[PDB]
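Participant: Right, I'll just put the structure down here and ask away after.
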There are 2 protein chains.
Amino acid sequence: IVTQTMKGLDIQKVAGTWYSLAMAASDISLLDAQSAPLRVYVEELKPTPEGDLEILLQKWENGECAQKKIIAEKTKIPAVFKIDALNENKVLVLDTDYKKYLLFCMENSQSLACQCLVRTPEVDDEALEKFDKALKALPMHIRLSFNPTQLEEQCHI
Amino acid sequence: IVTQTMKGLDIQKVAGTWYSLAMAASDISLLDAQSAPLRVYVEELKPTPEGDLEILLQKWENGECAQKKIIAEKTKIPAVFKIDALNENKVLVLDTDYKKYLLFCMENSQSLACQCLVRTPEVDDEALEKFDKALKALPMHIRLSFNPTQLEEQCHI
Ligand SMILES: CCCCCCCCCCCCOS(=O)(=O)O
Ligand SMILES: CCCCCCCCCCCCOS(=O)(=O)O
């Protein structure tokens, strides 16, 4: 569904701390519940030398904030990764400047969620504008955004 | 907080069937849960001859879809009503053309939710555009929108 990918992505340069400033999804149920399936809070990106992407995130599960470690494997397209789990869901990097923001989407094989990641716990209106522009023609039906207090809390409490 | 109100509103002309096509709120928790406090689905508006506004709506409460009947009392401002309940929360009519869409907000005394109401169970992109433009500088952190199937179901299941 997503036909915006970043050209010339250097995955080594997305390494490090990120904050999930905003998220949106195609179906309300994907982000609705506190333990909704795609309601995940990115902590850190850890590219491997081989160009795979290790992802640390938090997820509300079974009544508490849980730590998760995800491996997204590289594909022939630099901006597209495949998560090794049941149905191989794709991670697509739409746009980044490495030092401030990164926009990405995840999709199955039809559900879709996207996020605006930022480097610091601040509301970046410019990054949010790029996020909303990118989402403009994607079929989203839920959108969440977080304040600086929430961004410094586990699972954005 | 809301400083957009409709000039020349004729409340008699908003009477009848409406659909809650989209909703947004200042705090995620106001719309997050299925039984969230401001997650309400408008059914019908029934102005009184005296210019008060009877509101029929559905709300998820105690595990099921419940019917509610609300009276919003008129004030000296044609576009502003006061709901007779605990803390007198204000209903503000931002914009309408009567025959297609109506944009309104509800606020306490600081929480805020707004909706885009439409006359028919169809996605009205133009009405949604006006909704988003109106919300642009309001401090919203959650937004939901519904599809035509959902609009024809109780509590938008
Ligand atoms: C540039 C990449 C940005 C991060 C990609 C995030 C992928 C998250 C997938 C979580 C799936 C659900 O997570 S799970 O732990 O519950 O299974
Ligand atoms: C032009 C006016 C548009 C409709 C106004 C809707 C006001 C809804 C307030 C519900 C409060 C919560 O509802 S309650 O039944 O749980 O108490």
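So for chain A, numbering is Swiss-Prot's, and the shown residues are 18-126, 131-178, in order.
Per deposition record, X-ray crystallography, 1.6 Å.
Quick reminder: no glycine exception, Cβ is built from N, Cα and C everywhere.
When I checked Swiss-Prot for this same protein, it listed these features:
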- A:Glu61 to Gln: In variant D (VARIANT)
- A:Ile72 to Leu: In variant W (VARIANT)
- A:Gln75 to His: In variant C; found only in the Jersey breed (VARIANT)
- A:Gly80 to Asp: In variant A (VARIANT)
- A:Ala134 to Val: In variant A (VARIANT)
Participant: Just need one number: Cα of A:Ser126 to Cα of A:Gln131, in Å, whole number, across 4 unmodelled residues.
Facilitator: 6
Participant: Within 10 Å of its Cβ, which one of these variant positions (A:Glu61, A:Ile72, A:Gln75, A:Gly80, A:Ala134) has the largest number of other Cβ atoms?
Facilitator: A:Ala134
Participant: How far is it from A:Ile72 (variant position) to A:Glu61 (variant position), counting Cα to Cα, in Å?
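Facilitator: A:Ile72 (variant position) and A:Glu61 (variant position) have their Cα atoms 6 Å apart.
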Participant: Near ligand 1, meaning Cβ under 6 Å from any of its atoms: which of the variant positions A:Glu61, A:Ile72, A:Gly80 fit that description?
Facilitator: A:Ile72
Participant: A:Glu61 (variant position) to A:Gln75 (variant position): how many Å between their Cα atoms?
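Facilitator: Cα of A:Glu61 (variant position) to Cα of A:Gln75 (variant position) measures 10 Å after rounding.
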Participant: In the three-state scheme derived from DSSP, which category covers A:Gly80 (variant position)?
Facilitator: coil
Participant: What is the separation, in Å, between the Cα atoms of A:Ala134 (variant position) and A:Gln75 (variant position)?
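Facilitator: Here the two Cα atoms lie 16 Å apart.
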